[PDB]
Amino acid sequence: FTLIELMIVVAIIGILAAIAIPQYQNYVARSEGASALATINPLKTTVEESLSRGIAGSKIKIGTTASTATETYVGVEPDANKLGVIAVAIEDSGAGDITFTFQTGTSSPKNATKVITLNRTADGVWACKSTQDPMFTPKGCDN
Amino acid sequence: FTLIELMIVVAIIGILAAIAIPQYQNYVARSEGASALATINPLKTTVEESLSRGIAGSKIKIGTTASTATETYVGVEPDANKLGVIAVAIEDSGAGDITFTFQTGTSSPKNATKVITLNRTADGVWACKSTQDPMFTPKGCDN
Amino acid sequence: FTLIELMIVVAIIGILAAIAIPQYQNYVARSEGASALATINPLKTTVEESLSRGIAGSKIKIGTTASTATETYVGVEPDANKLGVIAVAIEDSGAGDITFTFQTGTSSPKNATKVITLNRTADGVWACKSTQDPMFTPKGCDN
Amino acid sequence: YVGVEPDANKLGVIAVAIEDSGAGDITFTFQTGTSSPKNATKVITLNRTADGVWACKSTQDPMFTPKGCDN
């Protein structure tokens, strides 16, 4: 062994120890929101079916407790998605809101304690809102 | 040659022979599970299609033996993924379970002999479970 | 200067001239295959899109000659990767094969003149094969 | 099979024995017929825990132990 090889190796080590690293948080922050809505959107179909068939609101709940000719139970647990929690509460007058609240022990720091919501007016119009940042909100709701 | 250069080279060799090395097993242990579910999830689409079209269960199998107007064969071999083996067995009553068992001759030591499963209730609800550690289980199932 | 220092230096030189060197060929032989498949896998998406949209096979080629409403040209040159050459030839009946042939003037000696292939059956099943050694074949194909 | 003989280095002998559970230890034992008197019959070792942590130890004197292990 000589000093030339060792010095060249030391120099190449320092050269390699210079690669830059860009940001990688917005990607996950957007992927979380792209999944939350994709998971909590289909419930509108069951809500509309239950409201148009004949049964009134309130009885519409979540979980996995079978179904009957009076109450409706969509086949998803309130904590099926480990990213957050889902909550539904349809009033007797048809108006209601299905909300998804991000959990702090699973979701990302930016999307922590944030809430998305889909509301149904009394006449029968579906709107949606969220509390996340503008760049992280999906391309289907406001803020 | 002198003793100064040789001693400096020997000292620099010992200095370089001190770089620490962190852990690198959890990465592969999690990547294996992230691929297992991603590979064995899409079969639910074919299962639901076969159960809703008209054909009964049981006949639903795996492999590559073409298809007809009675039996269904999803286009994947039982050992397509070298990490483990897939097994499906839908009962005549619709209830069934698609399982993925990790092999010992390919999978990692931690994820060896572990089994993931996706079950379909009689009424028509999809659940999933696994036997891996909590930190290695994907963010879509329990333990 | 004395003889003690010179003899000690000569002895330390011989001592240092005894470091062993392990093998380092399998690493590159496996890295080449890990890159070949990673580069030539995504073409299946474009193949399936072109076969399901409406246009027939044959017209599907490679290079960079723009696109139109009849022919498809995936944005990669036949020699984009300097490790080998890519070749696609989809038949009119949908069946085809995308192959990657390693070049002798760039690839390693072990992975020289070897060929990987991804075939599409007539019914619509994707299989893959290779001609490399068992230990160098990726964990997604046979031999 | 790593491409090195168990006695490639004439200063000592190498020994590896990885258990089925992943835990193992790679050791280097200095020989008396080649190594120096001070570094005679001494053993260096690199151990791998079950979870996956690499540690190293030696039995040489403090001043002779390299700057990457304990004693």
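Chain B residue numbers are taken from Swiss-Prot; in order, the displayed residues are 7-149.
Technique stated in the header: electron microscopy, 3.6 Å.
The backbone N, Cα and C atoms fix where each Cβ goes, and this holds for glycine too.
According to Swiss-Prot:
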| type | residues | note |
| --- | --- | --- |
| MUTAGEN | B:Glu11 to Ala | Decrease in methylation of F-7 and loss of pili assembly |
| MUTAGEN | B:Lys65 to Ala | No effect on pilin-pilin interaction because the twitching motility is unaffected, but weaker Mat-pilin interaction and less detached pili during PP7 infection |
| MUTAGEN | B:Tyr79 to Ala | No effect on pilin-pilin interaction because the twitching motility is unaffected, but weaker Mat-pilin interaction |
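Under DSSP, B:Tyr79 (mutagenesis position) is assigned to a strand (E or B) in the three-state scheme.
Cα spacing between B:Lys65 (mutagenesis position) and B:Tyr79 (mutagenesis position): 9 Å, rounded to the nearest whole number. Ranking the mutagenesis positions B:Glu11, B:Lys65, B:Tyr79 by the number of CB atoms within 10 A of their own CB puts B:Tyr79 at the top.
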